[PDB]
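Here the structure comes first, spelled out in structure tokens, and everything after it is commentary.
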Number of protein chains: 6
Amino acid sequence: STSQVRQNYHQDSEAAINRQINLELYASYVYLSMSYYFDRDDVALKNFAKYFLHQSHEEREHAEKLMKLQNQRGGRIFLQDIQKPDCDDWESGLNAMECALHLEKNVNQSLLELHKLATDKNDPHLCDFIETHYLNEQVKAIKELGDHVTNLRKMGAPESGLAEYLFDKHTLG
Amino acid sequence: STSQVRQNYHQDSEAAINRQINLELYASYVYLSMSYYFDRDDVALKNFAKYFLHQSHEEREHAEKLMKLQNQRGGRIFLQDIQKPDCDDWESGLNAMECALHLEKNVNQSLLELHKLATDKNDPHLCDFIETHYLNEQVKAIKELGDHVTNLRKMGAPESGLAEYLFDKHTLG
Amino acid sequence: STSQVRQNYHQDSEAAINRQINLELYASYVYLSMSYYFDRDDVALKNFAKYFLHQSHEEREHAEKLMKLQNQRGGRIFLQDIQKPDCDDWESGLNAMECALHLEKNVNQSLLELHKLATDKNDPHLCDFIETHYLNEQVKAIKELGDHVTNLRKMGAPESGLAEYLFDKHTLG
Amino acid sequence: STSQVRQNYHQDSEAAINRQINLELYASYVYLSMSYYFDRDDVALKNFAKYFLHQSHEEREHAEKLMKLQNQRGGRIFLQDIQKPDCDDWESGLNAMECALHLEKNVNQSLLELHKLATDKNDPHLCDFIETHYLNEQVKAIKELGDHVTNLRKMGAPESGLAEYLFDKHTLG
Amino acid sequence: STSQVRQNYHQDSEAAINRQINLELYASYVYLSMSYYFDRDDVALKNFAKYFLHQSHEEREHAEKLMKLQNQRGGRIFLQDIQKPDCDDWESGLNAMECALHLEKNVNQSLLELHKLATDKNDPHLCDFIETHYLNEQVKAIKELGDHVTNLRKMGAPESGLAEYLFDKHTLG
Amino acid sequence: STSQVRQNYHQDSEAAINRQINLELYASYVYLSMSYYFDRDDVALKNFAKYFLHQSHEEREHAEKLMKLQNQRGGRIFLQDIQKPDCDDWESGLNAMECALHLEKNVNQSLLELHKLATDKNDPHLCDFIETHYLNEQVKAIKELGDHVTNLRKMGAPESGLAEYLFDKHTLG
Ligand SMILES: [Mg+2]
Ligand SMILES: [Mg+2]
Ligand SMILES: [Mg+2]
Ligand code: NA
Ligand code: NA
Ligand code: NA
Ligand code: NA
Ligand code: NA
Ligand code: NA
């Protein structure tokens, strides 16, 4: 049953990796939903749409890298349902950015718990995988989203549709 | 409630489009599972893995095009859970190709039902959308997968691991 | 006696580095032996030979990087005899790949023990050195060798000399 | 009061980062002093001057990267006075190199203490930040300075003004 | 004690140059503080941050040129502590620009006093050094900052966060 | 048991080739030791280090060519332990060059004995192999090392650390 390549890879780490794969795919689905919300004719913020679509693809890449990790270590991928996002209607550019920030912080928390598990299981390869490919990415993404939220709020979003328009043009464009 | 752009777009067509979006995302997920099955150290068919990963990305593109359609017509996207694939272990290159063929034919059947609905609702734009972007793509994909299955079987798959190896090299490579 | 550059570098870490240097040089020697086994007129698998020669040179590079590390930290290199490999005759492409896999996993285990020692001695520089330059390299090498072994076995190695021939051509060539 | 981006960032880590920022700015100031010492007409070692000026700019870059880190994590930068260097007159190329070596080892010790704090606070992002951007840089800088000191001493510095002259030309030039 | 190069260089001029060096380094530190204030996630005005970082580096260059002057004339550099800036929190783009304007005018006043001292000591080289490299630079910087302050105020800064946003984009970007 | 390619290849020649392979690998190991001795922070002669590392790689190449010869003639490679070098600490650039000269002359003597054996066994292919690839290489290497030793001694090595420094720069650099 044991993979010929498997070495120093705890069952709990394998399971946590599978959970993280699902979470990354979920985040990719959330961002896809947000993108096409901004593609609606009654919202019509193309650069918001582009931004979130890019994020969706990035999240898919993160999931695929975790799957590659899983196979590299000799764990076995078990996929689960990708739950639909919490919203169909994301209400505003600002609200979407706030939800994205919340999502990214939740993903970061899951990564931190993964790192803690790796450390506890004395899995330095896994620890450094997480550190190299995920943790800084998360910190950067959270910082960027926080900057966006700050700018939108200062501009007067979401009540100032001019605010969101000009943010779409000048920041995301 | 009615979109300012909506014209000649029946509620039943909108719902069928949402169902098709989910089905395309499901197909993407299935192909992703198959790809990383072939990435396992105990399977190790890199070109199978690459082939199915490409298919996964293509299916995601198809889903995104349907979402774009939905917004273009003034329908509203409602996402649903993406169900996990039927298998974790796809057993062989031949079996994966057979399951892919079955999946593609099911997707094609759903597209044909969508076309029939469009026709019944006198939606020529939707009909020609399906015809232009989906139906021929499906016919081609089904033909390609059938060719692959035929070749693998004639080569002696899945019992001939040499068969699958050489197919991976010479057809998919 | 203490090096002017030495800081936070435990004697046990220095000794473990010297042991790792010897182990990497040993691995280089093993791969050299395997390469020239495949260069024999009665074996004559040129791409196996090339593959293992490349591995030999890579292992030498790993040893040299450890020696550089040793000097960077102000430890002192103490070389030991490089023991001859366990075999003169490696029997088959498959057997050589299996022995290489075993060797790489042993090297990985030694690296993991080195990391554990570094961590216990609160040597984050050493830990991150190992993580950055060695651990992922090992995981990748083990995964690659496992893939090779899997393919050879499925093809019918080592009894199918056609198997090894075609693997030599299509995978290693 | 809490930053919207802040996550898993302990107050003690934030304070230690502020201390490190000050220390890096101090090191920059020290190197600036040394550079312009070597620019004096009665010292006139242009390549020493260039070397230390480069080091000064590098140290400022390190400080700026720590400030960026601070903002990325949602900590708040609090700057302090940059103390003047211990010397106005650095006496000789050899003495300046010895003081630089001492400074770099002190900076390294502060970084190691920072890493220990990060580890104790279970801040893997901070740990890997320090490891990636600072610790190896320090090890390299210390090794280089030790090499310089060794060469100068063997050449006969600081009593051999010919020694320092030729070192300036051939090593630093 | 007297430098072999020293000629027509009064002790009072040497001391005033040392004071100016400290003042330029102080200005550099102030601009650095402002830059990283604008890099905060709750301020998030990247082009303000870039503008002030550029100013910081420019001020450092000015200090280094004064040190070079000091050595060229045969005076001796005596560095002092670089005091921390008056603020940690610069409140707004407009407020930062107003403080920068005040700082630049103070630096200009110090330069004018330096020029007056040079003139009184019949040091035409020093006078023309100040005139060529510093005075026009100051006049330009003050004019630019005044223009910025005027624009921000007319736009409605600092109460109009849209004002600061659009200024950041269109003037500083 | 006899190789299909073997012709006019005496068992004694095969054994002598195996001994020469071991000797070349030993020489490679010696040069590696010397290189990293010069990489020490308390020795710090980078061009000595580079010179000996190049020699190490060259010696490995010589060993690999002998192994290739062995297989070409249908002999069988039997590897032995590579003994550690006689020294951990090579004391000086001059001493390392003197030891290298001694090593190269010992290798040359072994090659001459190999040639004599080949001649006695009427193996003109082996004789011309040795002549073409090894003997002139040895003569050149010995001449070069003798030149180096002569220069170092005339310069005042090893007591003149300036001597070794300038030799490192101007001859080996
Ligand atoms: Mg790390
Ligand atoms: Mg003038
Ligand atoms: Mg505008
Ligand atoms: Na992600
Ligand atoms: Na599709
Ligand atoms: Na290795
Ligand atoms: Na630094
Ligand atoms: Na200035
Ligand atoms: Na040789």
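Using Swiss-Prot numbers, chain D covers 5-177, in order.
This entry, so its header tells us, was determined using electron microscopy, 1.8 Å.
Cβ coordinates come from backbone N, Cα and C, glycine included.
These come from Swiss-Prot:
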MUTAGEN   D:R23 to A  Abrogates interaction with NCOA4. Fails to localize to punctate lysosomal structures
MUTAGEN   D:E28 to A  Reduces iron binding and oxidation rate; when associated with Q-87
BINDING   D:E28, D:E63, D:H66  Fe cation 1 binding site
BINDING   D:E63, D:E108, D:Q142  Fe cation 2 binding site
MUTAGEN   D:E108 to A  No effect on iron binding but the oxidation rate is severely reduced; when associated with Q-87
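Between the CA atoms of D:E108 (mutagenesis position) and D:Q142 (Fe cation 2 binding site) there is a gap of 7 Å, rounded to the nearest whole number. Cβ neighbours of D:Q142 (Fe cation 2 binding site) (same chain, under 8 Å, six or more residues apart in sequence): D:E108, D:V111, D:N112, D:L115.
The Cβ of D:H66 (Fe cation 1 binding site) lies under 8 Å from the Cβ of D:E28, D:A31, D:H137, D:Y138, D:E141, each of these being in the same chain and 6 or more residues away along the sequence.
Cα-Cα distance from D:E63 (Fe cation 1 binding site) to D:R23 (mutagenesis position): 14 Å (rounded to the nearest whole number). Selection of the recorded positions D:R23, D:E28, D:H66 by a Cβ distance under 6 Å from ligand 6 yields an empty set. Taking the mean position of the Cβ atoms of D:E28, D:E63, D:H66 as the Fe cation 1 site, the remaining same-chain residues with a Cβ inside 8 Å of that point are D:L27, D:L29, D:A31, D:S32, D:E62, D:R64, D:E65, D:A67, D:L70, D:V111. For the recorded positions listed here (D:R23, D:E28, D:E63, D:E108), the lowest count of other CB atoms within 10 A around the CB belongs to D:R23. Residues D:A31, D:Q59, D:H66, D:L107, D:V111, D:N112, D:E141, D:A145, D:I146 surround the recorded Fe cation 2 site, their Cβ atoms falling within 8 Å of the Cβ centroid of D:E63, D:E108, D:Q142, which are themselves excluded.
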